[PDB]
2 protein chains.
Amino acid sequence: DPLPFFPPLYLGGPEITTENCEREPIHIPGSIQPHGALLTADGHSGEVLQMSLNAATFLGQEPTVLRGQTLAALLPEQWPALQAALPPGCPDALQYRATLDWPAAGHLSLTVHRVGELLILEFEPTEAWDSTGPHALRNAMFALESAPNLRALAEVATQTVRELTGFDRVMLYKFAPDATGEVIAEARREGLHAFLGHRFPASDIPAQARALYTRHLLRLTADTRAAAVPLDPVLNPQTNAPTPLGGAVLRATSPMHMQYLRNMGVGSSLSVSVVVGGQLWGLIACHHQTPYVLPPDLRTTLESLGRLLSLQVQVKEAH
Amino acid sequence: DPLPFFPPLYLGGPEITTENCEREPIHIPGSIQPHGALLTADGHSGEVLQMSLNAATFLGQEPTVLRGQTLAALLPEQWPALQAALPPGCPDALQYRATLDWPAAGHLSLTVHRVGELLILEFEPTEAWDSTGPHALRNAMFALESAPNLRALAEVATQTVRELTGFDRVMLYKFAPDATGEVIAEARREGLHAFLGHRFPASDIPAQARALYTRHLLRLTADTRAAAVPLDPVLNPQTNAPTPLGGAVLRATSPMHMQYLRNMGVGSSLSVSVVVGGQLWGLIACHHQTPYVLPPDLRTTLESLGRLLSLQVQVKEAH
Ligand SMILES: *C/C=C1/C(=C/c2[nH]c(/C=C3[NH+]=C(/C=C4\NC(=O)C(C=C)=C4C)C(C)=C\3CCC(=O)O)c(CCC(=O)O)c2C)NC(=O)[C@H]1C
Ligand SMILES: *C/C=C1/C(=C/c2[nH]c(/C=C3[NH+]=C(/C=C4\NC(=O)C(C=C)=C4C)C(C)=C\3CCC(=O)O)c(CCC(=O)O)c2C)NC(=O)[C@H]1C
């Protein structure tokens with residue numbers, strides 16, 4: 001049961017310290033990570049309402065020009081499909097995805113979700129050969145199914161995610177009822193110090209983060225030294241209030257957690273929730289030594305693997 | 001516990017009737033469906049040993065020319081990857097998949113699996129826009145997870161598979177302990193007669209088919225009037241014995257079952273096993289009124305959906 005959040009910094013909220021960090025409003029940082037661009041749009045008319053300041057880098061046109069234009073004009077070939085896929089009242093985790101062409105190498109991957117009356121559109125560069133078929137997940141299911149017990153399932157899950165992603169470290173981090181955690185399996189690059197069997201205080205993943213991670217099952221920091229890029233305007237004009245970004249992987253990471261990652265020598269981090277009977281059971285927690293953008297198709301594969309693993313854990317815990 | 005099979009027709013076995021059909025060797029028909037091509041190759045040297053008679057249609061070169069050539073020569077860009085993906089002793093259900101270019105429209109999809117010392121290579125045409133992302137499955141998982149009980153899960157599963165495939169009819173067919181079956185959910189085109197709630201004798205899916213369907217989880221008939229195309233030579237030269245084709249979706253369907261489908265007015269059929277605690281629990285059973293080749297990526301998506309559904313059933317039955 002998390003504490004209520006304080007206002008974010010851009011609304012005069014307090015600075016976050018180790019004394020108050022359970023109240024950081026991590027879902028509304030009003031900014032994104034710089035490896036992609038974000039727009040928000042009215043859910044009915046498709047009018048573009050907010051834009052990340054870096055949008056020209058990815059979209060080819062300046063934020064000041066794009067604002068107020070409709071998606072019906074900007075994305076004539078996707079707007080109907082997008083509307084149909086995300087009707088009013090749909091779950092905020094439901095996503096529409098499409099691949100767009102862009103004057104640069106590879107393509108742009110577009111991911112969209114709906115929060116209330118707002119559509120949130122994420123654009124990130126993707127290379128052609130950076131596709132992952134349904135086979136990745138399909139082939140992986142076999143070894144997960146043959147695991148004879150919970151610990152063996154955990155060991156195969158971390159090895160499989162490391163093989164699929166190439167991350168330097170992949171852990172299964174299990175929560176105890178007091179919200180402390182333990183690394184119960186780990187696949188890692190030879191020579192990296194082991195976190196296997198190590199336990200960590202509840203404060204390392206505070207209660208509002210655990211709540212968020214029960215609703216939105218994947219999040220990441222692509223570069224633990226990269227500065228966030230503001231949304232402009234920072235408030236959603238529909239509401240004159242902050243834009244919820246929990247459902248966007250481009251959401252800026254809490255600075256407190258960015259410092260934690262840097263202190264561990266981590267250049268890139270990603271985790272996927274394992275949710276069992278509606279409760280946060282654990283995380284598939286991944287590190288890389290250097291910045292790294294896991295491709296959208298692979299992130300989606302990892303999400304599905306998380307759901308599979310949650311069901312396999314739920315089956316085994318009943319036994 | 002199925003009866004032992006008789007020899008196949010091409011080894012002088014008996015004709016199959018309603019009196020002996022539990023002994024039809026359905027896994028070794030020595031032939032494939034005509035919408036793709038099949039080769040078999042030695043698992044170590046990659047020498048091509050058998051070829052479907054129609055291979056020139058898909059590969060551009062005549063069967064008589066391709067035989068005896070090595071995959072190292074024929075597929076220089078895939079042979080190393082293929083070898084690495086399917087090492088000796090790997091599960092016969094494990095697959096390697098790749099998309100090849102071919103002088104015709106779209107591409108060729110290549111699917112490979114290993115049985116003993118043999119590699120079995122299936123080639124089928126696929127269109128560019130016939131790709132299905134990991135998102136299809138990922139988005140589908142939500143409604144399956146929210147289903148409040150087993151029957152509701154069944155209803156959402158059939159509707160979801162019908163939405164993903166466009167099939168005229170999608171059923172969940174559940175086996176009873178006496179191997180009879182019941183259609184426990186059904187999504188169908190308006191106006192088609194309902195099979196919902198109908199029960200069927202065990203003989204409609206005989207014991208050797210149920211055994212096969214416990215190991216190889218997807219099979220189909222793309223055109224219920226299409227004649228099978230022989231493999232040549234029909235016997236695997238490694239063994240001087242029939243080539244097991246259970247793991248190839250291009251395997252020719254039992255003529256008995258083809259007639260059953262025609263009697264039902266079905267033009268195309270596909271099913272996916274639901275396997276719970278290693279036992280065949282049921283099938284996701286699909287019909288179309290006319291011939292139809294579900295694309296490889298969508299078939300793989302359906303496989304994964306079957307595994308997901310099996311785990312969700314297993315979770316709910318425990319409760
Ligand atoms: C006073 C505030 C604190 C704090 C805040 C915080 N932590 C997170 C998110 C995560 N913390 C994680 C912790 C671990 N990663 C590890 O590798 C290990 C052990 C080896 C642990 C215990 C993880 C996995 C996350 C999830 C994010 C990710 O996978 O990178 C947040 C939320 C970040 C966000 O989503 O914006 C916050 C606010 N952590 C602290 O220790 C104290 C100082
Ligand atoms: C004497 C032999 C018989 C026989 C053989 C047979 N049947 C199958 C495979 C299937 N039969 C299925 C039956 C149903 N489909 C339906 O729509 C309904 C009810 C509405 C039923 C009861 C199904 C679903 C299959 C699986 C294949 C598929 O999905 O199309 C085989 C094996 C075919 C193969 O894989 O080569 C065989 C040998 N069926 C008979 O009724 C008797 C005459």
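Note that the numbers count up from 1, one per residue, in the order the chain is shown.
Technique stated in the header: X-ray crystallography, 1.5 Å.
A Cβ is built for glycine as well, from the same backbone N, Cα and C atoms used for every other residue.
The feature tetrapyrrole binding site is assigned by Swiss-Prot to B:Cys21. Cβ contacts within 10 Å of B:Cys21 (tetrapyrrole binding site), excluding its own Cβ and spanning all protein chains shown: 16.
Look at Swiss-Prot and you will find B:23-91 tagged as domain 'PAS'.
The Cβ of B:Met256 (mutagenesis position) lies under 8 Å from the Cβ of B:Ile16, B:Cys21, B:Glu24, each of which sits 6+ residues away along the same chain. One mutagenesis experiment named in Swiss-Prot is B:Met256 to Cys (Swiss-Prot position 259), and its note says Binds PCB (in vitro), but difference spectrum is altered.
According to DSSP, B:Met256 (mutagenesis position) is assigned to a helical segment. Looking at Swiss-Prot, you'll find the mutagenesis B:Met256 to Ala (Swiss-Prot position 259) noted as follows: Binds PCB (in vitro), but difference spectrum is altered.
While the structure shown retains the original residue, Swiss-Prot records the mutagenesis experiment B:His257 to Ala (Swiss-Prot position 260) with this note: 100-fold reduction of chromophore-binding activity. Under a cutoff of 8 A between CB atoms, and with a sequence separation of 6+ in the same chain, the neighbours of B:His257 (mutagenesis position) are B:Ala209, B:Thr221.
What Swiss-Prot notes for the published mutagenesis of B:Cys286 to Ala (Swiss-Prot position 289) is this: Binds PCB (in vitro), but has aberrant spectral properties. Packing around B:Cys286 (mutagenesis position) is summarised by its Cβ count: 26 other Cβ atoms lie within 10 angstroms of its Cβ, all protein chains included.
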Recorded positions, contacting chain A; criterion Cβ under 8 Å; candidates B:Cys21, B:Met256, B:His257: none
